[PDB]
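Novice: Below are the structure tokens for one structure; questions will follow.
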Protein chains: 4
Amino acid sequence: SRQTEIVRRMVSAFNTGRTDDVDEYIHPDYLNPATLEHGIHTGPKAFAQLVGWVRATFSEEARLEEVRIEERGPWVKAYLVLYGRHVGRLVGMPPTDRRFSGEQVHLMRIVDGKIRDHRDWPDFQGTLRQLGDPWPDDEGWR
Amino acid sequence: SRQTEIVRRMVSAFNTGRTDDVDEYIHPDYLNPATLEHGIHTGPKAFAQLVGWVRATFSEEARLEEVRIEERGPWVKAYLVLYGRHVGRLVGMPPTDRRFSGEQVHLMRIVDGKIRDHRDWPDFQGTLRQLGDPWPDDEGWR
Amino acid sequence: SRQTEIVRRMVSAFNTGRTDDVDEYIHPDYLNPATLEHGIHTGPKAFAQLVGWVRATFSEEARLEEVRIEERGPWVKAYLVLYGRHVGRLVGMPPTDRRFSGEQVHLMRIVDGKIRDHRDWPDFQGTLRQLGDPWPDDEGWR
Amino acid sequence: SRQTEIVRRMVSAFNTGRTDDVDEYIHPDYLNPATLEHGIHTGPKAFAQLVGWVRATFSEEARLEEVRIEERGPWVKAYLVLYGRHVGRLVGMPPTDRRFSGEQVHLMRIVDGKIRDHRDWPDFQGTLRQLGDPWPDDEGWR
Ligand SMILES: COC(=O)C1=C(C)CC(=O)c2c1cc1c(c2O)C(=O)c2c(O)cccc2C1=O
Ligand SMILES: COC(=O)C1=C(C)CC(=O)c2c1cc1c(c2O)C(=O)c2c(O)cccc2C1=O
Ligand SMILES: COC(=O)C1=C(C)CC(=O)c2c1cc1c(c2O)C(=O)c2c(O)cccc2C1=O
Ligand SMILES: COC(=O)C1=C(C)CC(=O)c2c1cc1c(c2O)C(=O)c2c(O)cccc2C1=O
């Protein structure tokens with residue numbers, strides 16, 4: 001139950017935008033490999049930046065709802081659903097202003113009480129469908 | 001565009017619960033083959049009953065959002081997303097009170113200005129996941 | 001484990017087309033509510049007809065693979081994946097001859113050793129995408 | 001049609017494992033941001049390494065089937081379906097030896113006749129379900 005509660009605190013940060021206490025539950029060595037192309041590198045600051053990015057992209061009304069959280073050893077798996085609105089540029093695609101919802105799975109390793117390894121799997125295909133199958137502009141993503 | 005607007009009127013009925021005017025856009029011969037196991041048979045009354053059932057099952061806050069509507073001949077295809085809350089018994093499963101969202105596709109044939117043939121394809125599997133993989137009780141569905 | 005094995009026998013019938021022994025594991029009162037619009041009514045014969053329809057529609061190479069089977073009381077839930085090819089008319093849509101695969105969930109009630117209540121939830125939306133978003137012809141489905 | 005054919009050549013490489021000619025259709029500056037955590041960096045060699053990784057992970061029988069390919073300007077969008085078998089370690093998860101299939105969307109920018117920007121969106125959640133919801137081992141992914 002300790003580990004489930006740590007992951008619920010991470011979920012809560014995405015829902016409130018609250019990053020002042022991330023050093024209490026994000027490991028110094030935190031890395032989410034998806035964040036690198038944004039410039040977002042390691043530790044509590046990287047996680048704070050990721051929260052910021054999610055809210056900037058999918059709006060201050062984004063909601064991550066919990067379906068269920070599982071654990072095995074030091075690993076925690078969170079089955080969530082994201083509810084958002086496409087209000088920020090996303091992989092080179094201007095904001096469609098379209099609402100969407102999609103299931104997501106997160107996998108996290110807890111190391112000495114804090115989240116150190118974090119992978120997430122959005123329902124990218126369903127999000128793109130709900131956004132009307134957007135395209136990047138000439139600027140693109142790189 | 002006429003046919004797209006008829007289907008938008010159907011979508012709107014699910015969003016408002018408004019069934020007083022269904023005879024203006026639902027064909028006398030309307031049939032949705034999924035409705036039969038509820039007792040819901042043909043024409044405008046069957047469609048009214050279906051609206052009622054959707055709102056009773058997925059709540060008076062259910063929302064059907066439009067992604068896109070396509071047509072070919074007398075056929076219209078609606079790409080929607082349902083947002084709801086499981087507040088009514090569903091295929092023998094007591095209400096979980098869980099929020100969910102899922103894409104849905106509807107296919108309708110327009111006959112003399114009114115919806116006559118109607119099939120819908122919910123994201124049943126994703127809904128069930130978001131409801132925590134519920135089970136029917138001893139009463140079941142039949 | 002008895003009930004899991006009964007459902008595996010049902011899965012096997014779809015994979016082999018073998019219907020000579022359906023009276024041994026399909027209840028006299030069997031009903032799948034989806035089958036009614038094809039004319040397919042109750043008991044072992046209805047189930048045999050459904051096997052036939054699946055193979056006629058999604059080809060003699062259709063394969064239903066097992067992910068996992070769960071039970072609770074008299075209920076069994078089968079998480080499967082269908083692999084097929086669209087070789088028969090489907091809801092008024094001529095055969096695209098396209099290969100597809102989609103997860104499916106089946107829910108069955110076992111009554112005195114035999115399958116009596118059967119609901120299935122195909123990934124209809126994903127199947128339709130993989131078939132290139134087909135349309136019904138003028139004949140339609142009714 | 002030129003750009004569609006370039007993307008079909010990329011699809012074909014995943015299906016045959018053929019990487020001797022990647023410099024003819026992969027830009028010197030090619031980057032897929034997902035590949036970085038494997039060590040796989042830029043250009044034709046990075047793409048060759050990615051083909052290798054896909055076949056090592058999802059087997060020499062992996063098949064990427066084409067649903068449809070769209071283009072807009074220099075951008076190409078490929079709607080595919082992957083058929084594979086989990087035979088290599090995947091994000092810290094030992095091979096389950098389970099077959100799976102999942103839709104995938106790829107987005108590519110063509111620059112002077114060659115693929116330069118490449119993002120892919122697997123159906124990760126559906127793959128994980130079909131693999132029986134595997135877990136990483138103690139070694140993990142990092
Ligand atoms: C609640 O957070 C996320 O959903 C998320 C996180 C934590 C980190 C990420 O890097 C992404 C997303 C979500 C997301 C995408 C992320 O990179 C993305 O690229 C993405 C995309 O490229 C196209 C459609 C939807 C997307 C997403 O929902
Ligand atoms: C907005 O309407 C629907 O979603 C809908 C309609 C119009 C008619 C129907 O018969 C069903 C649904 C939705 C629906 C189910 C319907 O029969 C259903 O059985 C169903 C289910 O059995 C399990 C999970 C979700 C479900 C649904 O979202
Ligand atoms: C392995 O069996 C099935 O997939 C199945 C069964 C047992 C009974 C059924 O009535 C249907 C399907 C599958 C199916 C559809 C069934 O009615 C269907 O209408 C259907 C559809 O209308 C559009 C796309 C895919 C479909 C399916 O895969
Ligand atoms: C045909 O190629 C791919 O599917 C693919 C490619 C080109 C590049 C990639 O980096 C990934 C995948 C597929 C893939 C994953 C990739 O990174 C992955 O991490 C992945 C995963 O982490 C869990 C389940 C399925 C997965 C995949 O199908």
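We count from 1, first residue shown onward.
Cβ coordinates are placed from backbone N, Cα and C, and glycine is handled just like the others.
Here's the feature list from Swiss-Prot:
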MUTAGEN   A:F14 to Y (Swiss-Prot position 5)  20-fold decrease in specific activity
MUTAGEN   A:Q104 to A (Swiss-Prot position 95)  6-fold decrease in specific activity
BINDING   A:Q104  nogalaviketone binding site
MUTAGEN   A:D120 to A (Swiss-Prot position 111)  Loss of activity
ACT_SITE  A:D120  active site, proton donor/acceptor
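Please situate the listed features within the shown structure.
Specialist: Same-chain residues at least 6 positions away in sequence with a Cβ under 8 Å from that of A:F14 (mutagenesis position) are, in sequence order, A:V51, A:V54, A:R55, A:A62, A:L64.
Same-chain residues at least 6 positions away in sequence with a Cβ under 8 Å from that of A:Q104 (mutagenesis position) are, in sequence order, A:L64, A:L80, A:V81, A:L82, A:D120, A:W121, A:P122, A:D123. In the three-state DSSP scheme, A:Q104 (mutagenesis position) is classed as strand.
Under the DSSP three-state reduction, A:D120 (mutagenesis position) is assigned to strand.
Take the CB of A:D120 (mutagenesis position) and look out to 10 A: across all protein chains shown you find 18 other CB atoms.
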